[PDB]
Amino acid sequence: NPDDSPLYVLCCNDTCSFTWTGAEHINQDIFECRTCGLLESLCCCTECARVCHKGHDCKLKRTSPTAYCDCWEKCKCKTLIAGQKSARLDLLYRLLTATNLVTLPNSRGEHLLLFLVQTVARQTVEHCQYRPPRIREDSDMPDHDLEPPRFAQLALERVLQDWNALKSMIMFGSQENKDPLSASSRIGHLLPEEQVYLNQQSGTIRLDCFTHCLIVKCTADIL
Amino acid sequence: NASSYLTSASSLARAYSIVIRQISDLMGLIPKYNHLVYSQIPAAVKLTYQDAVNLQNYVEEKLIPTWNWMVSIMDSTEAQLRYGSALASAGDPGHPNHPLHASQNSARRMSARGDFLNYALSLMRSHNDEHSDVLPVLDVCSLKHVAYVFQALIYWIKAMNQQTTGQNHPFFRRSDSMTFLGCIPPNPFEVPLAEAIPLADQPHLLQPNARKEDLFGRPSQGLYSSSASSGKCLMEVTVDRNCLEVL
Ligand SMILES: [Zn+2]
Ligand SMILES: [Zn+2]
Ligand SMILES: [Zn+2]
């Protein structure tokens, strides 16, 4: 399945929100998972949704007030421990220059570049609320002294330097590249006239999302 | 009480239609000028064959610009409608963006800024041939003048054209009641019942507002292929309004 591709897992392996927000509330997007029993408060974060609850009935809470992640108190959390960052970057390099995995999209139909840009925008919005470790009973509380993740920016910079990845991004929705979550992907069972009409056009919704998030949402950096 | 541009455009198009109808009637009277016009009317002008040919050339040269205008607009809107139908056939009815959804009922139920932004994005994507999985943003109810002009020109063309004018048994060919004017009929032996004549399989599809397509199958056009680039041997597939003016 596309969501199990090693590049996607590498790029979506960020640490938990609770690891840097501590026990205090914060403004962030809130995911609820029906399988793990996370409803009516007791809600997880985006990283937990992508990693801890991959395959569960995890959705986004539209009416989201300020909240923290408590995935630890209800299920086994794989996002509380962060691996070696240098090894992560090295593996990203090797997977970019060794396999054409970057061309394949994920289960949501978004190419790796779009996912990385959206992650960078969301992280820039959220991490500004990170209170540093100010100096001034719960023994099972997870460790909460680690910095917020900073891998998304490096991954975006390095993937943008790759020609194949950028070409697959920009030519996404064209004749060759077609996302599974698009009505024009499977049209081989239609009448030839409808096939011609659908085949004439090319897709630019994903490219428009990528450009909009790169230009108007990623306000933090010009790099 | 309203002071709308569309009303003025429609009224001017109506006047143009009246004038074009009169022109077509006059030119159709040319072949029988002597029997109908010359003898009965005391004061008539002698007409010669070369005069009639020059007259026809003059009329065609004068009507060319409006003809190009209507052809461009109509090819554009037909391409938009055909793409919408194809996407509806290839789309998910549950999504709010599907053509065949209640949200698109246009009577049961965004901001003005959002509407204009949608229109602008649709125009740009259509021009660059990039309108995929997004419904074209168009208002056919605002094309009344184009309708009048097209009606007038088709009237002129039809009137003057009528002025000019066991296998394969007449029993085996589709009749007027089912055939589509200008489209070849589905081959009676290749296609099954469920897709040739859907009404026979499902006789409850008969409704007062029921399309002929879903009652007697989807016809096809013999265009695009078979070479030639006359501009009408190639089907209208491009969705902008410039390329169908270039064509
Ligand atoms: Zn979490
Ligand atoms: Zn779960
Ligand atoms: Zn977790």
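Here chain B follows Swiss-Prot, giving residues 1773-1881, 1911-1966, 2017-2098 in order.
The deposited model was determined using electron microscopy, 2.8 Å.
Backbone N, Cα and C define each Cβ position, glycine as well.
Annotation of the published mutagenesis B:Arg1914 to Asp in Swiss-Prot: Impaired tetramerization; the original residue is retained in the structure shown. For the mutagenesis result B:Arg1926 to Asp, the note given in Swiss-Prot is Impaired tetramerization. B:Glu1931 to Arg appears in Swiss-Prot as a mutagenesis experiment; the accompanying note says: Impaired tetramerization.
Feature map: annotations from Swiss-Prot on the structure.
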residue: B:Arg1914; record: mutagenesis position; Cβ neighbours (10 Å): 8
residue: B:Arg1926; record: mutagenesis position; Cβ neighbours (10 Å): 23
residue: B:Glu1931; record: mutagenesis position; Cβ neighbours (10 Å): 20
B:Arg1914 (mutagenesis position) and B:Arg1926 (mutagenesis position), Cα-Cα, nearest whole angstrom: 18
With H, G and I counted as helix, E and B as strand and the rest as coil, say where DSSP puts B:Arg1914 (mutagenesis position). helix
Cα distance (Å, whole number) from B:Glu1931 (mutagenesis position) to B:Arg1914 (mutagenesis position): 22
